[PDB]
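The block underneath contains the structure these notes are about, expressed in structure tokens.
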Amino acid sequence: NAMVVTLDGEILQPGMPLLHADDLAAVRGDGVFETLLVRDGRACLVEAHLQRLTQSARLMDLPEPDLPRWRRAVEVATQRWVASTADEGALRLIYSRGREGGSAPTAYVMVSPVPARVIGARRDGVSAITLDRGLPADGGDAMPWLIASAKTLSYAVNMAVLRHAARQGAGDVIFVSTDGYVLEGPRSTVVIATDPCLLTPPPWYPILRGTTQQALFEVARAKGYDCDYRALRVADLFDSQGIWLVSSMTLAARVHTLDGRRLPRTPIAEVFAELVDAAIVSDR
Amino acid sequence: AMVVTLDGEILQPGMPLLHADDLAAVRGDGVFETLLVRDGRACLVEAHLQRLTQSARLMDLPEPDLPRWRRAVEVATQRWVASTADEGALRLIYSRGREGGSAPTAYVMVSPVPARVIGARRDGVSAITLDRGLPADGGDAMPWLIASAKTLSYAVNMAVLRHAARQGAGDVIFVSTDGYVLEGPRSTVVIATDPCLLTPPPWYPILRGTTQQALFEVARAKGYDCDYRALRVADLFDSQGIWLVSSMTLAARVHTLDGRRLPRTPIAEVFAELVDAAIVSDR
Ligand SMILES: Cc1ncc(COP(=O)(O)O)c(CN)c1O
Ligand SMILES: Cc1ncc(COP(=O)(O)O)c(CN)c1O
Ligand SMILES: O=C(O)CCC(=O)C(=O)O
Ligand SMILES: O=C(O)CCC(=O)C(=O)O
């Protein structure tokens, strides 16, 4: 089922507990993490995930992550998963503040099966609803204490928002600020397609920076696509050629229905998935 | 630290309890409660198990088995009471369980009361107001944000406290973007206006304070009028006193707010006594 690789590089026995009852990841969600996709024998975009992991650790007053130590744990876990199966894997880096009163932070690497919801979201897409996030667009930089750009282990609200939309037949959520500007998804980055130009909310918004979105901008710009960071509104969502919820594991899930209103399908939608396919391998 | 799971086992300390895929650790996905052990028993057990039931309901968690929770609490309490007469910090950890699994994670943990608690009770704290990022109407207009649930996802709460620590402040008072007083990152805000006690209303995106409510009950019987009002920052500086009330710290008087020192009022002498009798009013 689940596989664990500590920073020393040894693979822990399945079915055995790793974390103590007083680890700050469990009692207070006090830590940062990253999620990587294993595809065709290798984890995708390792450096971009370790770069953001280094930034999330700085925003959380966590010890600076040892990148050579993290690269070995991911490489050991990667080769163990690829040897075990040819299916894609969900590789996650867990970096917590450690036990209460202790000094050493908790850090390990975990590979798990990719959920079945991913193959449906890639192939079929998702129905999404816009939901008030409660944050204004100024929240990321003007209010740094909210650390909205840090990918922390405190994801209880993100999961509850998804369950709220599930009870209403929605497969995902697009967060909208009190100002009326598009922010992000609870687990993905919002990218739209306008005439052909791809847009995404600007990074000074209280949102996470998408590793997949930036790599998508690199491959798309090198192929002739114009990309930019703009203040998107809900109206701009409905007039686009396509909306996608982009992330590291789900890759690209087009929003075919937004707030119950179906959105038309464009020829750019078949190339968009290929654009995200080349993005996660642009490191190779 | 001592751990007593709802299964009934007392774990040998220094041994791991949770697997690497527990949703408490990978997603902060769970609810918890913090209780104070004083004079041989945890304080306001029933009121904390009631809020645990409400936080679990907002989180689509299985309804907690209160008789099993009471056993883990009683077993963990007497193990601490047997070891020392000092106060203890008892916490109920209730998570969704392992990723992909079905059984939820549930255990009770007792630890020493931190040294910051003795100072906050005795001396008080210097606090700063900080924007919470939520509007005051956000609790009712956005129920999906489950701001009334006491979850294990306290990364923002702890980061906010560290930010104020770098500025010489001992705690924080959250203010909404609309400018209304909400709560602390780890406490409930109670102020003193003319002998009247006020606190922000619970339909705000805040937690309902078990200690604050038990305080309102004892205070009303002693002649004080208590009520829930929409407080602004001006009400903080014009008040007779500000306290950050909670289950473990009890009452932490704010002696300095945003750098401005606040005078001491005769109500400051009585307030600590009111919270002491509040947390044992169940007995
Ligand atoms: C809040 C949030 N925003 C955006 C993203 C997308 O980031 P990435 O492309 O690196 O997966 C994620 C990752 N699930 C996320 O949790
Ligand atoms: C966010 C928050 N609000 C309020 C409180 C106070 O609640 P209670 O008096 O029931 O402990 C706490 C306790 N730390 C808290 O963490
Ligand atoms: O599993 C979840 O709900 C979120 C994980 C994620 O980021 C994803 O869907 O790829
Ligand atoms: O989050 C908690 O409840 C623990 C902190 C607390 O209650 C306190 O400091 O009094």
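Counting starts with 1 at the first residue shown.
Recorded method is X-ray crystallography, 2.3 Å.
Cβ atoms are placed via backbone N, Cα and C, with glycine included.
Here Swiss-Prot flags B:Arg51, B:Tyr154, B:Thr210, B:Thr211, B:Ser247 as pyridoxal 5'-phosphate binding site, drawing on experimental evidence. In three-state terms derived from DSSP, B:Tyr154 (pyridoxal 5'-phosphate binding site) belongs to neither a helical nor a strand segment and is classed as coil. With a cut-off of 8 Å between CB atoms and residues at least 6 apart in sequence, the same chain places B:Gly28, B:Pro185 near B:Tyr154 (pyridoxal 5'-phosphate binding site), listed in sequence order.
DSSP assigns B:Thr249 (2-oxoglutarate binding site) to coil in the three-state reduction, outside any helix or strand. Counting Cβ atoms from all protein chains shown, B:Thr249 (2-oxoglutarate binding site) has 26 others lying within 10 Å of its own Cβ. What Swiss-Prot lists as 2-oxoglutarate binding site is B:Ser246, B:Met248, B:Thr249, and the listing cites experimental evidence.
Quoted from Swiss-Prot, the note attached to the mutagenesis of B:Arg27 to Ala (Swiss-Prot position 26) states: Decreases kcat of both reactions. Within the same chain, no residue at least six positions away from B:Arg27 (mutagenesis position) has a Cβ under 8 Å of its Cβ.
The local packing around B:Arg51 (pyridoxal 5'-phosphate binding site), expressed as other Cβ atoms within 10 Å of its Cβ over all shown chains, amounts to 22.
Once the 7 residues left out of the deposited model between B:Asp194 and B:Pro195 are set aside, the two flanking Cα atoms are found 5 Å apart. In sequence order, B:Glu33, B:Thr34, B:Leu35, B:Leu36, B:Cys43, B:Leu44, B:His48, B:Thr210, B:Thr211, B:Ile279 are the residues of the chain that are 6 or more apart from B:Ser247 (pyridoxal 5'-phosphate binding site) and have a CB within less than 8 Å of its CB. What surrounds the 2-oxoglutarate site, by Cβ distance within 8 Å of the Cβ centroid and not counting B:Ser246, B:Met248, B:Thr249, is the set B:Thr34, B:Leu36, B:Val117, B:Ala120, B:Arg186, B:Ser187, B:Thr211, B:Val245, B:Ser247, B:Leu250, B:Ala252 from the same chain. Listed binding-site residues: B:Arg51, B:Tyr154, B:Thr210, B:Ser247. Those with a CB under 8 Å from a CB in chain A, in sequence order: B:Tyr154.
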